[PDB]
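Please read the structure below before turning to the comments.
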Amino acid sequence: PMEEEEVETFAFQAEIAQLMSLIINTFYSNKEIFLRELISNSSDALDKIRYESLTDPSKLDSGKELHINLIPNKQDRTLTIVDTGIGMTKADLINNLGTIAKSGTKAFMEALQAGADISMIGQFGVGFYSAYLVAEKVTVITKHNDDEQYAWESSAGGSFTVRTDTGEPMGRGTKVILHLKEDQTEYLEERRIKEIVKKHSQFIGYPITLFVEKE
Ligand SMILES: COc1ccccc1-c1cc(Cl)nc(N)n1
C-alpha cells in the first residue's frame, strides 16, 4: 500500500537567505563554533521545559531526563545533536527557522563584511545558521508536547521544507542532523568533538554525552 505524505516548501526571508549565502560561499576560519551555537540552543530549550514543568509536571510525561546527546556517524557523514528540551510547535519551527525576519540579520552581515569573526553570530540571534559553515544540508526533527513530530530540512539555495514526520518517534525535544561537507569530516572525530565542547561549551548546565560507533 503506497503511503501519501504532505510536504510544504517555503522561501527563506530575504535577509536570512542572504546570510545563508554569505556563510556558505565565503571562507571563515573558526567554523568549529557551529557546535557551540547548537548546544546553546539545546540548553535554552532544556531550560524552557524545566521551568514549564514546575507549573505543570505532566509536561515531563514525554520524558523526565534533561540532557544532550552528540552522535557522529562516519558512515553517512552526519553529526547529530539531540536534546530533550521543549521542542518546537509547527509555529515555532516556521517562525524560528526561516520565514520570520530576525532583527539582527542585517547588522551581522555588515559586521562579517567588515571582518568580524564568525563566532560573533550568536550575539546577533541567528546562531543556528552557523550550521551551514560545516553542513551542506541540515535536517531538524522536533517534537513539542501536544503537537505532532515535524521534520524541517534545507540545503540552502533559498528554500526549506516542513512535513509531519512519519519516522522514528522522539518523546520530546529537537534533533539537528548535520550532513557534513566533504572537507569538514573532522567534526566526526571523537577527539575533535571533545576539544570544541571543552573549549566552547564547558559551562552548559545539562549532561552532554558523546556516542562513538565502534571502529
Ligand atoms: C529559538 O530556538 C531555536 C532557534 C533557531 C533554531 C533552532 C532553535 C531550537 C529550538 C528548540 Cl525548542 N530546540 C533547539 N534545539 N533549537
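Swiss-Prot numbering applies to chain A: residues 11-225, in that order.
Header entry for method reads X-ray crystallography, 1.7 Å.
Note that Cβ sites are derived from N, Cα and C of the backbone, with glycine treated the same way.
Swiss-Prot gives this note for the published mutagenesis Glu47 to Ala: Strong ATP-binding. Strong interaction with HSF1, HIF1A, ERBB2, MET, KEAP1 and RHOBTB2. No effect on interaction with TSC1. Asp93 to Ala appears in Swiss-Prot as a mutagenesis experiment; the accompanying note says: Impaired ATP-binding. Strong interaction with HIF1A, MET, KEAP1 and RHOBTB2. Loss of interaction with HSF1 and ERBB2. Los of interaction with TSC1. As a published mutagenesis entry, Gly97 to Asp appears in Swiss-Prot alongside the note: Abolishes ATPase activity.
Shown here: features listed in Swiss-Prot, placed on the structure.
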{"residue": "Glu47", "record": "mutagenesis position", "contacts (Cβ under 8 Å, 6+ apart)": "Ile131, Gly132, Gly137, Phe138, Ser140, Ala141"}
{"residue": "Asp93", "record": "mutagenesis position", "contacts (Cβ under 8 Å, 6+ apart)": "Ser52, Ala55, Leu56, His77, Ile78, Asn79, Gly183, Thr184, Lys185"}
{"residue": "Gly97", "record": "mutagenesis position", "contacts (Cβ under 8 Å, 6+ apart)": "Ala55, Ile59, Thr152, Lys153, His154, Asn155, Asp157, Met180, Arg182, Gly183, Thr184"}
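Taking a Cβ cut-off of under 6 Å from any atom of ligand 1, the mutagenesis positions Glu47, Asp93, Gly97 reduce to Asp93, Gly97. In this structure, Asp93 (mutagenesis position) is part of a beta strand by DSSP.
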